[PDB]
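Report on one structure; see the data block that follows.
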Amino acid sequence: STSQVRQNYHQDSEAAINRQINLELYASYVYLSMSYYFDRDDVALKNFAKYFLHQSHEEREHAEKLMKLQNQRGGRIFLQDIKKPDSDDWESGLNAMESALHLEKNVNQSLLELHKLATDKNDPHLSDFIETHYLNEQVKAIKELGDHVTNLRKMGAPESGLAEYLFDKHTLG
Amino acid sequence: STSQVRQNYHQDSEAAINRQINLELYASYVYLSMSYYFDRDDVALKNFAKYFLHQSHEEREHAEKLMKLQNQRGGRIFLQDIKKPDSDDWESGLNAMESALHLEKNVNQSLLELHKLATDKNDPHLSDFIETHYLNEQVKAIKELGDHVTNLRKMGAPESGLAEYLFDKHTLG
Amino acid sequence: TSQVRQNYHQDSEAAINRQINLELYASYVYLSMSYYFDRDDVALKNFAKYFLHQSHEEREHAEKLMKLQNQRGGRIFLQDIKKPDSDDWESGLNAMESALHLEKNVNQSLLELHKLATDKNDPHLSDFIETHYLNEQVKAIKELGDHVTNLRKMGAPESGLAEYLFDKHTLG
Amino acid sequence: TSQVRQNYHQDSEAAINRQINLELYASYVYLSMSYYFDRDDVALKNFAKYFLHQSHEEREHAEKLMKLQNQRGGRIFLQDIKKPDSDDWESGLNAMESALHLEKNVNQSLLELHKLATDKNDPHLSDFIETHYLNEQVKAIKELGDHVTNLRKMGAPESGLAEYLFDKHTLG
Amino acid sequence: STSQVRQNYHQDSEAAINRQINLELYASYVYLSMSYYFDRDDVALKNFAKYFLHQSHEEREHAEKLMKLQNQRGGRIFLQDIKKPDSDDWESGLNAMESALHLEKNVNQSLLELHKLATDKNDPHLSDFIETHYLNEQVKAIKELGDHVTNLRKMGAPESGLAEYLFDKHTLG
Amino acid sequence: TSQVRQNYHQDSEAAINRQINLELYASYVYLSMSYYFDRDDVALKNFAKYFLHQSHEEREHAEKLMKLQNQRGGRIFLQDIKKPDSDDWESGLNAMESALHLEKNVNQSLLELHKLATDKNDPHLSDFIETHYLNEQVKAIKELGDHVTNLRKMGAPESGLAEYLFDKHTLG
Ligand SMILES: [Cl-]
Ligand SMILES: [Cl-]
Ligand SMILES: [Cl-]
Ligand SMILES: [Cl-]
Ligand SMILES: [Cl-]
Ligand SMILES: [Cl-]
Ligand SMILES: [Cl-]
Ligand SMILES: [Cl-]
Ligand SMILES: [Cl-]
Ligand SMILES: [Cl-]
Ligand SMILES: [Cl-]
Ligand SMILES: [Cl-]
Ligand SMILES: [Cl-]
Ligand SMILES: [Cl-]
Ligand SMILES: [Cl-]
Ligand SMILES: [Cl-]
Ligand SMILES: [Cl-]
Ligand SMILES: [Cl-]
Ligand SMILES: [Cl-]
Ligand SMILES: [Cl-]
Ligand SMILES: [Cl-]
Ligand SMILES: [Cl-]
Ligand SMILES: [Mg+2]
Ligand SMILES: [Mg+2]
Ligand SMILES: [Mg+2]
Ligand SMILES: [Mg+2]
Ligand SMILES: [Mg+2]
Ligand SMILES: [Mg+2]
Ligand SMILES: [Mg+2]
Ligand SMILES: [Mg+2]
Ligand SMILES: [Mg+2]
Ligand SMILES: [Mg+2]
Ligand SMILES: [Mg+2]
Ligand SMILES: [Mg+2]
Ligand SMILES: [Mg+2]
Ligand SMILES: [Mg+2]
Ligand SMILES: [Mg+2]
C-alpha cells in the first residue's frame, strides 16, 4: 500500500532509481579495483591509486544520495548484487583512464535515460534532481578523464613507463 | 612469476584474504541497507540510520585495509560480486540490531578461521595483523550490539514503538 | 549461554576470574607496603608514594580483566582478597625484593593463562594478554631488579643513609 | 611505644583497623556492582559508572584511615577483604537498595567508633570521624534513598524502561 | 649465576637475540655505505644519499631496541665484529635499491626464524616483541623497496641517468 | 682520477679511510659501555645515557670523515668494525678509565693524520682536522679525566654509593 509521502512518483521511476543505485555502487567497485591495482608492488603508482580511491568514494556518495531520494519520494529501496569489475588487471595507467572514461560515459547514458523517463512521466522534481546533482558532475568527470587520456597518449604511455611515472607526479600528485 | 616482495606468504592465506575482503564488503552492504531502512518515512528513526551508516563505512575501511595487506605481502587481489543482504525490510530496530549481532559473529568466525590458517602456515606477520586490527574490533562490536539488543528487549521492543523511539534518542543520539 | 560468547572456553573464563583475584591481591600488597613507609619510625615518603602508585596500577589491571570477562560473555565471580604475607616490611630493600618476587609470581600466572589461551586456540585472549600484560610485567620486573641492585650496592638495609638517599634520588 | 603516640587508646587503634577493613569491603561491594551493570545482559552503563565512582571513593576512605593510624602512632594490621554477599545484583533497584543497606551499616560502625573515641576522651579522633566521615555518610544515604524512591516510583525493577531512563536521566 | 629478572627466557633465545643485534648493526652499515656512495662526485644523487642515511639510522635504532630487550629479559649482550658490506661500489640507484630489497628480505627471514624459536620455547613476551616492533616494519620496508625498484625499472634505469635523476627528485626528494 | 681531486695525496686518502674505521670502532665501544650500565645488576641509568650520547657523537665523527673523503675526491673503503675489547666493563670507574684510554688513542691517530697532512702540504686537510677534531679530543679527554678523578676521590669502584651518587649528580 501507498507511502503517505508519495506524490507524482511513477513506479517506473522508482524502479529506474533502484537500477541507478546499483550502477553507482558498481562504479564505486570498479574504481576501488583500479585503485589497489596501482598499489601493487609491480605497478607502484601511488597517485593513480589515490585518484581512483577518491573517485571510488565519490561514487558511493552518488549511490547514497539516490537511496536518500528514493525514500524522500516514498519509493522503496531494493538492492541487488554489486557485480565485480570486468578486469582484475588494469594493465596500465592509460588503460585504467580509458576504462574509467568508458565507465563514466556508460553511467551518463543511464542518467540521460533516467531523465528521459522522468520527463516522460512529467516528474519535474526528479528531472531537476538528476540535472542538479548528476548531469554536470558526469560532464566534468568525462572531460577530466578525456584530458588525462590525451596527456598520457601524448607523453608516450603505456609503453613509456617514464610517461606514466611523470604523469602520476605532475598531474595526479 | 613470483612477486619480488613475497616472503612466507602461503597461497592458501592469499586466497583466504581475498575471501575476507569480500565478506567485509558484504558487511558494509548489509549495514548500508539497514541504514536506509531506518530512513524510510514509515520507520523514521534517524539515529538508527546514522548508527548503521557509520558501521557501514567502518566495514569498507576493514575491506580496504585487507586489500592493502594483500599487496603488502605480494598477493594479488581478486574481487568477487558483493551479494545483496538477505533482507530488504529489517522489520524493527531490535531486529536490525539482532541481525547485526549475527553478522558480526559470522565475520568473527571467519577471522578466527583465518587466524588458524595463518598459525598453521607459521605466518606470524599475518596472525599479528589479524589480532591487531581485527579481533578486538570484533569483540568490541559484538559486545556493543549485545548491549543494544539487551536494552531494546528490556524497554519492550519491538512492540513498543516508544521504546525504539527513546532508544534512538538516548543511546544512539 | 551469553549472546556475545564466541570461542571462549570455560577454562579460560575460570582462569580470568583467578587472575582478577591475583591482581587485586597485588594491589593489596603494594597498599600495605605503601603505608609501612608512612610509619613515623620508617618515614620514607617516596617509597610510600612509589608503592601507592604501584597499588593503584594493579587495581587498573584487575578492572581491565573484569571488563574483558564481560566483553567475552564470561561471568565475574569474585573471591576474598587475602591479606599480604607480611605486616612489617622491614626495610626499603626488603620491600623491593618482596615486590620483585610478587611481580614474577604474577608474571608466571599470566604465562600460564597465555598457555591456556593458546591451547584453546583463543587468539583474542592471547593477544589481550600479550598486549596489556606481558610487557608491562617485564618492565615492572626489570625496574624492581634495578632498584634492588642499587639499594644493595649503596649498602642497604644496614645503611639507613642508603635508603634515605635512594628515596630522594631515585624515587623522588 | 611510638614516639608520636599521645592520648590514643589501644581500643581505638584496633577499632580503626576494623574500620579500614570495612571501607575496603565497601569498595569491593561497589566494584562488584559496577561490573554487574557492565554485563551484556544488563547493560546499564551509567549504573556501572556510578558504582565504580563509589568504589573508588571507598578506597579513598580506607586510605585516609590508614594515614590516620600512622599519624597517631598506631600500627596498621590488614585482614582479608571478604567478597561481596551477592554475585548477581538482580537489578538497578536491588543494587541501590543493597548499597543503601551497606552505607547504613558503615554509618553504624562509624557511630560506634565515635562513641569509643568519646568514651576514651579522644577529641582528635572524634573530630576526625565527624569531619571526614559522618556527614559523608549522611549525604550518601540520602542520595541512595532518593535513588531508591525514584526507581520504585518509575516502576522498577519490573519496568526495564524505568531502569533504562533512570540510567540516562539521573545517573547520566 | 642467574639474573634476578630472568623468567621464561631460554638460552637459545638469548643467543639468537645477540645474533639479531649483529645483523641489525650490519644492515645499518650496508645502508651507511650505500648513502655515501650516492654522495660521490661521480654519482651525485643527494636524495638517494639522504634516503639510505635515514635507513641506516633506523637500523641502528632496531639494534639498540634489541639490546634493551636483552637486558629487560636478564640475558647478556655479547657483541661481535660488524662485517663490512659486500660491495664498495653500488653501481647505480637501481642496483642499490635491489641490494637493499635483498638485505631486508634476509633480515626478515632471520626475524621469522627468531619468532619460530620464541614460539618453540613458549616465550609469548618475545614472540609479541618481534611481531610488534619488527615484523610489520619489515613488511613495510620490503614493500617500499619493491615499489622503488619497479619505478626505477619502468623509468629505464640504470641505463637512463635521467631516470635515476628524476626518481631522486620526485620520489626521494 | 676524480674530477674534483686536487692536492690530495693517496696516503692521506688511505689514512682517512683508517680514521673512519677508528671512529666507528669508538662508537661501538661506547655503545657497549652504554648497555652494560643498563644491565639489571649494574643499573646506572645516567652512565648508560652518557655513553650512549658519546656513541652517537662518534658516529657523527665518522660520517663527517666520509663526507670529507668524497669532498676531496677520494674513495671510501670500509672495513669490519671490530667488537670492543671487553664485554663486562666492571664498574663506572673502569668504564671511564677505558674511555679515557680510547680517546687518547683516537687523539694519537688524529695527530698522526695531521702530521701526514702537513708532510704532504695539504692545508685544507690539516685545517679540517684542527677545526673539527683536535679540540673536540682535548675537551673529551679533559672531561673524562675530571670524571675519573671524581670517581676515585669519592671511593669508586668499591663504594657502590660513590658510583650511584656520581650517576645522579654529575651525569644526571
Ligand atoms: Cl505517486
Ligand atoms: Cl505508477
Ligand atoms: Cl583481467
Ligand atoms: Cl620532471
Ligand atoms: Cl619465503
Ligand atoms: Cl612465499
Ligand atoms: Cl525482506
Ligand atoms: Cl564459546
Ligand atoms: Cl567450554
Ligand atoms: Cl610481619
Ligand atoms: Cl625494620
Ligand atoms: Cl652489591
Ligand atoms: Cl597513648
Ligand atoms: Cl548471587
Ligand atoms: Cl525521556
Ligand atoms: Cl629463564
Ligand atoms: Cl635455558
Ligand atoms: Cl664493489
Ligand atoms: Cl675488513
Ligand atoms: Cl670482558
Ligand atoms: Cl658478561
Ligand atoms: Cl646527595
Ligand atoms: Mg568522480
Ligand atoms: Mg556516479
Ligand atoms: Mg563496527
Ligand atoms: Mg569488519
Ligand atoms: Mg608456528
Ligand atoms: Mg606496576
Ligand atoms: Mg598486575
Ligand atoms: Mg600483538
Ligand atoms: Mg560514596
Ligand atoms: Mg566509606
Ligand atoms: Mg568539628
Ligand atoms: Mg627502514
Ligand atoms: Mg632492521
Ligand atoms: Mg664525545
Ligand atoms: Mg671521535
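By the numbers in Swiss-Prot, the shown part of chain D spans 6-177.
Cβ from N, Cα, C; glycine included.
Feature annotations, reproduced from Swiss-Prot:
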- D:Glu28, D:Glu63, D:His66: Fe cation 1 binding site (BINDING)
- D:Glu63, D:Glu108, D:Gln142: Fe cation 2 binding site (BINDING)
- D:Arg23 to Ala: Abrogates interaction with NCOA4. Fails to localize to punctate lysosomal structures (MUTAGEN)
- D:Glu28 to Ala: Reduces iron binding and oxidation rate; when associated with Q-87 (MUTAGEN)
- D:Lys87 to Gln: Reduces iron binding and oxidation rate; when associated with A-28. No effect on iron binding but the oxidation rate is severely reduced; when associated with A-108 (MUTAGEN)
- D:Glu108 to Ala: No effect on iron binding but the oxidation rate is severely reduced; when associated with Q-87 (MUTAGEN)
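Feature annotations (Swiss-Prot) mapped to structure.
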residue: D:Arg23; record: mutagenesis position; DSSP class: helix
residue: D:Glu28; record: mutagenesis position; DSSP class: helix
residue: D:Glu63; record: Fe cation 1 binding site; DSSP class: helix
residue: D:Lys87; record: mutagenesis position; DSSP class: coil
residue: D:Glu108; record: mutagenesis position; DSSP class: helix
residue: D:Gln142; record: Fe cation 2 binding site; DSSP class: helix
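For D:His66 (Fe cation 1 binding site), the Cβ neighbour count at a 10 Å cut-off comes to 22, with all displayed protein chains included. In sequence order, D:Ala31, D:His66, D:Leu107, D:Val111, D:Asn112, D:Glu141, D:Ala145, D:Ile146 are the residues of the same chain, not among D:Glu63, D:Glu108, D:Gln142, whose CB sits within 8 A of the CB centroid for the Fe cation 2 site. Closest to D:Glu63 (Fe cation 1 binding site) in space, going by CA atoms and restricting to the recorded positions D:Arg23, D:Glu28, D:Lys87, D:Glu108, D:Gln142, is D:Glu28. Listed in sequence order, the recorded positions near D:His66 (Fe cation 1 binding site) (C-alpha within 10 Å of its C-alpha) are D:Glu28, out of D:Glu28, D:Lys87, D:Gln142. Comparing Cα positions, D:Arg23 (mutagenesis position) lies closest to D:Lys87 out of the recorded positions D:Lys87, D:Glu108, D:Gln142. Distance between Cα atoms for D:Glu28 (mutagenesis position) and D:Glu108 (mutagenesis position): 10 Å, as a whole number.
A C-beta separation below 8 Å, combined with a sequence spacing of at least six in one chain, links D:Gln142 (Fe cation 2 binding site) to D:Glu108, D:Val111, D:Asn112, D:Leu115. Under 8 angstroms separates the C-beta of D:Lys87 from a C-beta of chain C, among the recorded positions D:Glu63, D:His66, D:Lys87, D:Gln142. Listed in chain order, the residues near the Fe cation 1 site other than D:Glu28, D:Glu63, D:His66 are D:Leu27, D:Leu29, D:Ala31, D:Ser32, D:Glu62, D:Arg64, D:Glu65, D:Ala67, D:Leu70, D:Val111, each with its Cβ within 8 Å of the site Cβ centroid. Sequence-distant neighbours of D:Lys87 (mutagenesis position) (same chain, 6+ apart, CB under 8 A from its CB) are D:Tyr30, D:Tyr33. Every protein chain considered, the tally of other Cβ atoms within 10 Å of the Cβ of D:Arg23 (mutagenesis position) stands at 14.
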